[PDB]
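Trainee: Here it is: the structure, laid out below.
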Amino acid sequence: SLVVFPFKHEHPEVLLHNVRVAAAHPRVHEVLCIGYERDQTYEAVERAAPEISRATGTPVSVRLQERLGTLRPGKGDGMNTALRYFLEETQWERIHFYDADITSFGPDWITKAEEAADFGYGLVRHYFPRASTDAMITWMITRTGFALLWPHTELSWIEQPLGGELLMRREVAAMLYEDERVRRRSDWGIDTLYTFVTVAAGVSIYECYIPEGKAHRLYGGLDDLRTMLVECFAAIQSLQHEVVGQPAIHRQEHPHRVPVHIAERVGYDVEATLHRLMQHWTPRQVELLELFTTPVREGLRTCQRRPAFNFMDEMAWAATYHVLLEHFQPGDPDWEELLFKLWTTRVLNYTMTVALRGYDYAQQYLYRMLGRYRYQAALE
Ligand SMILES: Nc1nc2c(ncn2[C@@H]2O[C@H](COP(=O)(O)OP(=O)(O)O)[C@@H](O)[C@H]2O)c(=O)[nH]1
Ligand SMILES: [Cl-]
Ligand SMILES: [Mg+2]
């Protein structure tokens, strides 16, 4: 099988460790790195490569991402080109993707995915314990959108639909390559597209639980996620009219108790986030708010003078979400900035009224939120 590591600016020592772990595994036929550009990281990998190819007997290739879609060129081009390499230049049955910056990686990850495919699954996704203030795009954008748009489907039940640790069978890789909406999705929206399309195609899905957890970057304010946010939301919005034709077998390994060191992390700088909410305003943003419900309109306007976010509760976010589905314009800086601030207030509301009540309370809240959104969407 093919194990792929997409990379951009990673410390190279860490990546090559994972490549070496992957190269040593008995069920791996070939490791492949797919890079952003020929940079400091890329060269270091190209050099270290054929040494590991012979020390383990497994072919390790480096290659550059090919421009395959119509959007900012990012992770999506990277994964879509690995898809092309996999399908056009190898005969392997299965392809793994793992993020290049994992520090807790080991052979079990590959073993567990492989064995679940043996069992008959077409797609295996890995999922991880997360802190209560992590994954706010996952929860407030992707899972929320899936739930409001396709409440009867398996979409909103996928644990980590932005997750880049997965395994596909060859015909799943092929079905996704042949898909226009997917090929197009060159930016951060790629994971959303893989998730939506594998589910809508009735691929059978298993989710393995990785107790180690995954290690996330040091955080400032939420603005470190602004681009991801805009792109993840545009992906959902671009699918809003699609129909999901058929059901899917979907099963998930029972999760362990969250490790204490993961429960006890804080995901982002609150002070910086509150500050950033008062910046980058334009009169056009003020006027664009006229499209939103009165409490959201006056709440966000208040942020010009002091931080406000009590108003952005669950119902207010659902109403806000529908307005954005209809009126948000990808690439319009004022829409991107409003999206970003609206979401910030949602994250802050959740953090102070829910996460602050404790880990268990927050988990329970997030699943119940999805359930209320689904029930509401099915009513309309
Ligand atoms: N080829 C390619 N890989 C990327 C790009 N952007 C991110 N990656 C890789 O995709 C993975 C996720 O990136 P990262 O910044 O760690 O995102 P996060 O883990 O979701 O916070 C890492 O393995 C990155 O090296 C890109 O534009 N092209
Ligand atoms: Cl996320
Ligand atoms: Mg990461």
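Throughout, chain A uses Swiss-Prot numbering, with the displayed residues spanning 2-381 in order.
Every residue gets a Cβ built from N, Cα and C, even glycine.
The feature GDP-alpha-D-mannose binding site is assigned by Swiss-Prot to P7, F8, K9, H10, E11, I35, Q66, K76, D100, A101, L163, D192, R218, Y220. One mutagenesis experiment catalogued in Swiss-Prot, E11 to A, is accompanied by this note: Results in a modest increase in the catalytic efficiency coupled with a decrease in the affinity binding value for GDP-Man. Under its mutagenesis entries, Swiss-Prot includes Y37 to A with the note: Significant increase in catalytic efficiency. The mutation has little effect on the affinity binding value for GDP-Man, however it shows an 4-fold decrease in the affinity binding value for D-glycerate. Taken from Swiss-Prot, the feature divalent metal cation binding site covers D102, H217. Quoted from Swiss-Prot for the published mutagenesis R131 to A: Completely inactive. Annotation source Swiss-Prot lists (R)-glycerate binding site at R131, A136, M137, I138, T139. Swiss-Prot documents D135 to A as a published mutagenesis change and attaches the note Results in a extremely low affinity binding value for D-glycerate (5600-fold lower than wild-type) and displays a slight increase in the catalytic efficiency (2-fold) compared with wild-type enzyme. Quoted from Swiss-Prot for the published mutagenesis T139 to A: Results in a modest decrease in the catalytic efficiency coupled with a 1500-fold decrease in the affinity binding value for D-glycerate. The mutant is 500-fold less active when D-lactate, rather than D-glycerate, is the acceptor substrate. For the mutagenesis of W189 to A, Swiss-Prot gives this note: Results in a 3-fold increase in the catalytic efficiency coupled with a 7-fold decrease in the affinity binding for D-glycerate compared with the wild-type enzyme. It does not influence utilization of GDP-Man. The structure shown keeps the original residue. Record note (Swiss-Prot), mutagenesis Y220 to F: Results in a 1500-fold decrease in the affinity binding value for D-glycerate in the presence of saturating GDP-Man. The unchanged residue is displayed.
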Trainee: Sequence order is fine: just name those mutagenesis positions in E11, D135, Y220 with a Cα within 10 angstroms of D102 (divalent metal cation binding site).
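Mentor: The mutagenesis positions close to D102 (divalent metal cation binding site) (Cα within 10 Å), listed in sequence order, are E11.
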Trainee: Of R131, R218, which of the recorded positions has the most Cβ neighbours inside 10 Å?
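Mentor: That would be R131, with the most Cβ atoms nearby.
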Trainee: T139 (mutagenesis position) has how many other Cβ neighbours within 10 Å of its own Cβ?
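Mentor: Counting Cβ neighbours of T139 (mutagenesis position) within 10 Å gives 20.
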Trainee: Which recorded positions are spatial neighbours of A136 ((R)-glycerate binding site) here, meaning Cα within 10 Å, out of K9, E11, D100, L163, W189, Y220?
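Mentor: Final answer, ordered: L163.
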Trainee: Expressed to the nearest Å, what is the distance separating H217 (divalent metal cation binding site) and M137 ((R)-glycerate binding site) at their Cα atoms?
Mentor: 13
Trainee: Please give me the binding-site residues out of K9, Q66, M137 that lie within 10 Å of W189 (mutagenesis position), comparing Cα atoms only.
Mentor: none
Trainee: If you measure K9 (GDP-alpha-D-mannose binding site) to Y37 (mutagenesis position) at Cα, how many Å is it?
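Mentor: Cα-Cα, rounded: 5 Å.
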